[PDB]
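In what follows, a single structure is set out as structure tokens and then discussed.
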Amino acid sequence: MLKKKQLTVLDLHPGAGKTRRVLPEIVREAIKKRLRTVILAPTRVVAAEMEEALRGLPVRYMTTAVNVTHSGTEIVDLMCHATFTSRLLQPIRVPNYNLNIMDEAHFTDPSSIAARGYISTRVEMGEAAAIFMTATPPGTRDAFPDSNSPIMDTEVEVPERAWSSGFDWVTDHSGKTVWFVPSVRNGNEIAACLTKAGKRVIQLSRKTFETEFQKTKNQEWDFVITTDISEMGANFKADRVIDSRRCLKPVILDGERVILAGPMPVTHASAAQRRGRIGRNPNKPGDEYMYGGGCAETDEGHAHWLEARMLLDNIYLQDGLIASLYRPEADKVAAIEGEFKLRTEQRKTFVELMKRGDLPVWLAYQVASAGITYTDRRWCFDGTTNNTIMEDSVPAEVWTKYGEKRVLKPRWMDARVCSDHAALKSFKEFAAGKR
Ligand SMILES: O=C(CC(F)(F)F)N1CCNCC1
């Protein structure tokens, strides 16, 4: 497994022990062979669980999610998938790791796809080994994989709005339920309906994940309402999963705007990971999985794969060479390697718009490639009338850094900057020059 030119997919079923049992064994062997090694966690929550499974082993934790006093003699580094890709893009030298281990390797965020592309290219080149740990590798067609204990799978209509009748089975349950919804806004409506019925609800999404996930351990709850982020190794002490089987798909239209299409079917990999939250305890058979739609290959033409290509085109590999996407996920985007390669100054602006600006990859690229500098926010106000961002059914407004009240009307419209109240609040701060 650990020899150069080898990429291994460790595809044991969800809950088979890849992280707590296999990962420590791989790490001890890597340390024995003096292999400079990187371990990639999808989230800060998974990073903290990894420190528990690897306690006593000399591992350098490159995350503030763990409070450890490093010895300085570690040859194994652990960081998030996003941190690995970010450090590659920044001028900082990243060691050329002999062994690259990615946990929850199915993660489809642009930075995780870019990390797989870079690592798999180094393996193809004969320069490194890699291990991708996931029950659901790219292109998997099985939404019902094995589990630690039998699961009751039931196809049923699942509410996507508040309801007054017709879904008694949802509230009649006396255990704990994890409910996957297509968006933060959809979860808000379902959570309000459940709270009005006397239920204790926790809501999870990308921006609130670490903070809110702690509540699943610190307090008694009846329902967790979550977006697709809980497919990335989040573990719950639950006996039921309710799965809408739906998600939002970012789509670039005519190369000039990004919309959030759908809700539409999830992939088989996503469905298998949502279901995989339960059936994990061999002593508790009969956990339930209620699903409300079919699966489809909705990663085809999904913006994240084009965004992954924008990131990889701006990462140095060797001379003018550019890393390809990991082969099983390379047909998801029709893109020419190198088409998004930016010159030195525009590349620095592109990195800063993502790192400090917190903009989506696609939007950061449109701004940097137009020759606009990081602090120049005139583009947030000079788009066409159809690009007006709305808040409470009225045009959103901000005070510019000049002290003028203007309507938010970006030159390039990316639906992700206003997908929920939290995102639009962050984008207003950016348009005003506050970061
Ligand atoms: O809340 C935000 C920041 C905003 F773009 F809106 F400024 N997000 C999360 C990161 N991706 C873009 C959307």
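Chain A residue numbers are taken from Swiss-Prot; in order, the displayed residues are 1681-2115.
Recorded method for this deposit: X-ray crystallography, 1.6 Å.
Even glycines carry a Cβ here, placed using N, Cα and C.
Feature list (source: Swiss-Prot):
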BINDING   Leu1692, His1693, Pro1694, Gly1695, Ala1696, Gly1697, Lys1698, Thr1699  ATP binding site
DOMAIN    1830-2009  domain 'Helicase C-terminal'
MUTAGEN   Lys1887 to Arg  Diminished RNA-unwinding capabilities
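Here the features listed in Swiss-Prot are painted onto the structure.
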residue	record	Cβ within 10 Å
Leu1692	ATP binding site	15
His1693	ATP binding site	16
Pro1694	ATP binding site	22
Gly1695	ATP binding site	21
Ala1696	ATP binding site	17
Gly1697	ATP binding site	12
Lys1698	ATP binding site	22
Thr1699	ATP binding site	21
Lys1887	mutagenesis position	16
Additional residues surrounding ATP, by Cβ distance to the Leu1692, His1693, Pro1694, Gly1695, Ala1696, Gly1697, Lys1698, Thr1699 centre under 8 Å: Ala1815
Residue pair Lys1698 (ATP binding site), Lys1887 (mutagenesis position) - Cα distance, angstrom, rounded: 27
Distance [Cα-Cα, Å, rounded] between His1693 (ATP binding site) and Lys1887 (mutagenesis position): 28
Cα-to-Cα gap, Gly1695 (ATP binding site) vs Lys1887 (mutagenesis position), nearest whole Å: 26
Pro1694 (ATP binding site) to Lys1887 (mutagenesis position) - Cα separation in whole Å: 25
Between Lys1887 (mutagenesis position) and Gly1697 (ATP binding site): CA-CA distance (Å): 28
